[PDB]
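Here the structure comes first, spelled out in structure tokens, and everything after it is commentary.
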Amino acid sequence: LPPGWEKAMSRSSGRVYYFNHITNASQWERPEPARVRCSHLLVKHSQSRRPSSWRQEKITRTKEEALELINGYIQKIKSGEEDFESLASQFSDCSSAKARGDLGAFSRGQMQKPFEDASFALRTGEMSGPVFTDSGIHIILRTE
Ligand SMILES: CN(CCO)c1ccccn1
Ligand SMILES: CN(CCO)c1ccccn1
């Protein structure tokens, strides 16, 4: 299986699925360059390195509450009810919200390590599950 993937069993359905422990992605179907380009949606919490953003001068939500927000955004993106870029522009606690979450292209050794590892393990067009860094919890979309 591709880098980071394992088989798992659904508890509710009992059907086999696949999980990536580097990107925290999960899917039903059976699934390196110098640079990648990614967008992200960041939800900060009270233990972020800087608990403030353009949305909120004092970020007060707990880590648990931020993960619930991330999970809900992932649900709406996967259902097609909302687009990643729309949710990033509206709700990302990163200044890159103004650019639909786009961070541009980057190499290894620039970003926070868990973010970097998830970005390089995604395939082009693929999106992560919740990725935890010192900034908060991220949804990552690899665009190039
Ligand atoms: C302590 N809890 C709740 C118990 O499962 C957290 C904390 C951070 C993220 C998710 N759950
Ligand atoms: C990639 N960044 C900086 C990262 O915080 C952008 C992009 C567009 C607008 C503002 N910041």
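We're sticking with Swiss-Prot numbering for chain A, so the shown stretch reads 7-37, 51-163, in order.
Per the header: X-ray crystallography, 1.8 Å.
Just so it is clear, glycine is given a Cβ too, placed from its N, Cα and C backbone atoms.
DSSP assigns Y23 (mutagenesis position) to a strand in the three-state reduction. Under mutagenesis, Swiss-Prot gives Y23 to A with this note: Reduced affinity for KIF20B.
Look at Swiss-Prot and you will find 52-163 tagged as domain 'PpiC', backed by sequence analysis.
DSSP assigns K63 (mutagenesis position) to coil, not to a helix or a strand. Of all Cβ atoms in the protein chains displayed, 24 besides its own lie within 10 Å of the Cβ of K63 (mutagenesis position). Here Swiss-Prot describes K63 to A as a published mutagenesis experiment; the accompanying note says: Loss of peptidyl-prolyl cis/trans isomerase activity. No effect on the interaction with IRAK3/IRAK-M. Abolishes IL33-mediated increase of IRAK3/IRAK-M protein levels.
For the mutagenesis experiment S71 to D or E, the note given by Swiss-Prot reads: Loss of peptidyl-prolyl cis/trans isomerase activity, nuclear localization and cellular function. Spatially close to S71 (mutagenesis position) yet at least six residues away along the chain are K63, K77, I78, judged by Cβ distances under 8 angstroms.
The annotation that Swiss-Prot gives for the mutagenesis experiment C113 to A reads: Loss of peptidyl-prolyl cis/trans isomerase activity; decrease in DNA repair of double-strand breaks by homologous recombination slightly less efficient than that observed with wild-type protein. No effect on RBBP8/CtIP. Counting Cβ atoms from all protein chains shown, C113 (mutagenesis position) has 22 others lying within 10 Å of its own Cβ.
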> Since the deposited structure skips 13 residues after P37 and picks up again at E51, how long is the Cα gap in Å?
Replying inline: 17
>> Between the Cα atoms of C113 (mutagenesis position) and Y23 (mutagenesis position), what distance do you get, rounded to the nearest Å?
In response: 32
> Considering only the mutagenesis positions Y23, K63, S71, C113, which possess a Cβ situated under 6 angstroms from at least one atom of ligand 2?
Replying inline: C113
